[PDB]
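Student: After the structure tokens below, expect a handful of questions from me.
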Amino acid sequence: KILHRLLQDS
Amino acid sequence: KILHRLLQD
Amino acid sequence: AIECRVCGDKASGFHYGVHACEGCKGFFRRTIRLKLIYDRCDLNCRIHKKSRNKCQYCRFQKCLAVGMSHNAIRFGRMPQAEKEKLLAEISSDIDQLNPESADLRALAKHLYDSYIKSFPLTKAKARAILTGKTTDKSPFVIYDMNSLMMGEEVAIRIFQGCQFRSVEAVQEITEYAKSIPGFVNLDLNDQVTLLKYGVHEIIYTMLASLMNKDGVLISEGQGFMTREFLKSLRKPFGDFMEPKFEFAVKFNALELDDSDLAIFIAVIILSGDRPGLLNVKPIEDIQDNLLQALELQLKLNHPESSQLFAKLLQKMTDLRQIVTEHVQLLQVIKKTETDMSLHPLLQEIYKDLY
Amino acid sequence: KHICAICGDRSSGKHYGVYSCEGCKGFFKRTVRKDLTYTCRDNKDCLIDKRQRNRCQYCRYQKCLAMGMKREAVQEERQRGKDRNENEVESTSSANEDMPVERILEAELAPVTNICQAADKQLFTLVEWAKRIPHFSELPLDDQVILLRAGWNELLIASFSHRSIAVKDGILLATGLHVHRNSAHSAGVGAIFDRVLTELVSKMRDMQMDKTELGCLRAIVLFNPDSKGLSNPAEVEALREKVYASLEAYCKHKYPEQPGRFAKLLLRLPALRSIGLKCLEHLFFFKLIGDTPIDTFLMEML
DNA sequence: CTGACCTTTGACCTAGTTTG
DNA sequence: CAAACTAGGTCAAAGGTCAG
Ligand SMILES: CN(CCOc1ccc(C[C@@H]2SC(=O)NC2=O)cc1)c1ccccn1
Ligand SMILES: CC1=C(/C=C/C(C)=C\C=C\C(C)=C\C(=O)O)C(C)(C)CCC1
Ligand SMILES: [Zn+2]
Ligand SMILES: [Zn+2]
Ligand SMILES: [Zn+2]
Ligand SMILES: [Zn+2]
């Protein structure tokens, strides 16, 4: 749920 | 003790 | 990108009518420039980069069979290198480099490249820094307070010195994952799941690259902390690292290169045996093809390593083995201490983990 | 030329990265090569100087590590035959069956307080099963105990999680009880129990795990060379590689339509271990907590 | 077991060969 | 001749041995 951010931003 | 016994034979 | 006809490492050129390395070149010339007789050896030794300096008779003997000749010496240029410029195997590249196999090596190369751009310190770099064969300054060893004090409750400075690293690695692993054929296409909920459980296993695998029986490379690889040092810390933090060292000693024996580590890592992130997954068939799908790719990477890189593929997949149960055992200690800490300023990213990952 | 950074004596140049005296260079080598472990008798403080450097090895090797001596800078015995293999073939054409799959197969064919009843009852079975698995009995009677002590836990779980094929949302203890899912949550062990259903029972189930394949896996979980104590780990580590071989071939024969089956079968192993560890966790929590409902064979096992 | 003392390896550089 | 290569030589650094 903080990871959601790294998986959705490149 | 037990494991050793059953294994003994 | 040629190899040596005697041992293996890249050749340094055409020495005595054959592609030989600097070591095998000068071994041959030394055996001749000096009448040298090496007592027979019935055993047909396998000459490789390492074993090369074991049986002298078996080494010389072999390199005479490969063609090395004192009367085959040749200076000059390569007039028709163009001939043998197609790596003289581009005919088995239309046979071996295919069919439903040409793709496997294509997948590997892709990952090996995605791995190189994702992580700064690869096993390659790390082993030079460790074997000292590099144009750098010897890592600043840290075997006690004195040395530690020269960085620019202590047990804790170090403990949280790690938690800090993870965070950085996690960001790196993450981008690596986002380049695994089909990882983005998976349902965002399992994309996240696959990582909550992945990172840890991924870490100890990587982490073991910069570790030897005696210590571990730190801070970019410009520092080295002794195992003996860490092993001796505040009551609860002494054991904290042993398991990692034990594992690393075993994992390293397998001698895997970055090329092999780069696929193995992808196999871990993609494991359909994780809790909370929805579409398991998709995930498993990518894995199956990745495993099928790693199996070939090992056979071609370690032709003679018996059951390496099987042994490598066994280390996978030892990873979980660590991780859950680590979580236990991390659990203990919550009691015999009151300052758990563990980073908020580690909080997500760590909480709820089996 | 220089001064040895380890003891102070005169250094004959560089060795493994540091300016060492010929003495220290030889100490480091021998230590790394014969993979030795030294212990200190003081407080890891022993002083290293040309006179008293043999006074204590542990301290000396650490003085080495610290002054920067690198272990990997050491090559290994330029004098090995390094081939534990017998000339030509050791079992004509590998035999492939130095660990016969049939033998294993045969060997395989041979709320809470209720579970443990199965365990104990089942723990006398293991000596029987293992006894029947080839090359086990030819092993040192000590390593046999070490091997079975370190793995009864996992071996036992992987046995019934297969026996619970079909029988969904529940499992059959070895005696006869059909402990069903919801029947656990009440006891508080619903987390663990569910994991067994979902990453073992389930997975195992959708794979059609051949009763053989199972036994082949239990063998691999048995022949665990990492167990601490084996007077000889090399032998144990071997009997496992043999079983990797047998089972490995056994899929090429029986499941040719599935090339990646062998791997899929080995990946059931990681989960079998987490689940296994979490269980021990729920035993050293029911024992030291005086609830003591177990029997007798569970006393040496813990 | 240590460590004085002796043998090899092989990475790197120079001086001479051959192709274009 | 320049450019493209090699046989050799060199010396630090690894390896070995075997009285003490
Ligand atoms: C011992 N080193 C090397 C890295 O060693 C590591 C060991 C364990 C982990 C796992 C982290 S730590 C944690 O609590 N949770 C995690 O996921 C991460 C890194 C140090 C120590 C101090 C400063 C820098 N480097
Ligand atoms: C799995 C499991 C548990 C652990 C039991 C152990 C360590 C062994 C069981 C062996 C059996 C059930 C063998 C058989 O009869 O085949 C506990 C009690 C925490 C609760 C429910 C889930
Ligand atoms: Zn070579
Ligand atoms: Zn030989
Ligand atoms: Zn010294
Ligand atoms: Zn000491």
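Quick note: numbers on chain D are straight from Swiss-Prot, i.e. 132-241, 264-455, in order.
This deposition comes from X-ray crystallography, 3.1 Å.
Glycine residues also receive a Cβ, built from the backbone N, Cα and C atoms like all the rest.
The Zn(2+) 1 binding site annotation in Swiss-Prot covers D:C135, D:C138, D:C152, D:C155 and rests on experimental evidence. Per Swiss-Prot, mutagenesis D:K145 to R is noted as: Abolishes acetylation by EP300, DNA binding and transcriptional activity. Impairs interaction with EP300. Annotated Zn(2+) 2 binding site per Swiss-Prot: D:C171, D:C177, D:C187, D:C190, in sequence order. For the published mutagenesis D:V280 to A, Swiss-Prot gives the following note: Abolished ubiquitination and degradation by UBR5. For D:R316, D:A327, the entry in Swiss-Prot reads 9-cis-retinoate binding site. Among the features that Swiss-Prot reports, all-trans-retinoate binding site is placed at D:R316, D:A327. For the mutagenesis of D:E434 to N, Q, K or A, Swiss-Prot gives this note: As a heterodimer with NR1H4, impairs interaction with coactivator NCOA1. Impairs transcriptional activity. The structure shown keeps the original residue.
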Student: Kindly assign D:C155 (Zn(2+) 1 binding site) to one of the three DSSP-derived states: helix, strand or coil.
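Tutor: Helix, per DSSP.
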Student: Using an 8 Å cut-off from the Cβ centroid of D:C135, D:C138, D:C152, D:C155, can you name the remaining same-chain residues around the Zn(2+) 1 site, in sequence order?
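Tutor: Filtered neighbour residues, in order: D:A136, D:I137, D:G139, D:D140, D:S142, D:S151, D:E153, D:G154, D:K156, D:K181, D:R184.
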Student: Between the Cα atoms of D:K145 (mutagenesis position) and D:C152 (Zn(2+) 1 binding site), find the distance and write it as a whole number of Å.
Tutor: 9
Student: Near D:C190 (Zn(2+) 2 binding site), which residues of its chain come within a Cβ-Cβ distance under 8 Å, counting only those 6 or more away in sequence?
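Tutor: D:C171, D:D173, D:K175, D:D176, D:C177, D:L178, D:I179 - these are the non-local Cβ neighbours of D:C190 (Zn(2+) 2 binding site), listed in sequence order.
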Student: Fewest neighbouring Cβ atoms within 10 Å: which of the binding-site residues D:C135, D:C138, D:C171, D:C187?
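Tutor: Minimum Cβ neighbour count within 10 Å, taken over the binding-site residues D:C135, D:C138, D:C171, D:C187, occurs at D:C171.
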Student: Going by C-alpha distance, which of the binding-site residues D:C135, D:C138, D:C152, D:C187 is nearest to D:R316 (9-cis-retinoate binding site)?
Tutor: D:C187
Student: Anything from the binding-site residues D:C135, D:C152, D:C187, D:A327 with its Cβ under 6 A from ligand 2? List those in sequence order.
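Tutor: If the test is a Cβ under 6 Å from any atom of ligand 2, the answer is D:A327.
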Student: Compile a sequence-ordered list of residues in the same chain as D:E434 (mutagenesis position), six or more apart from it, whose Cβ lies below 8 A from its Cβ; state 'none' when nothing qualifies.
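Tutor: In sequence order, no residue meets the Cβ cut-off.
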Student: In the deposited model, 22 residues lying between D:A241 and D:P264 are absent; what is the Cα-Cα distance separating these two residues, in Å, to the nearest whole number?
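Tutor: End-to-end across the missing region, Cα to Cα: 27 Å.
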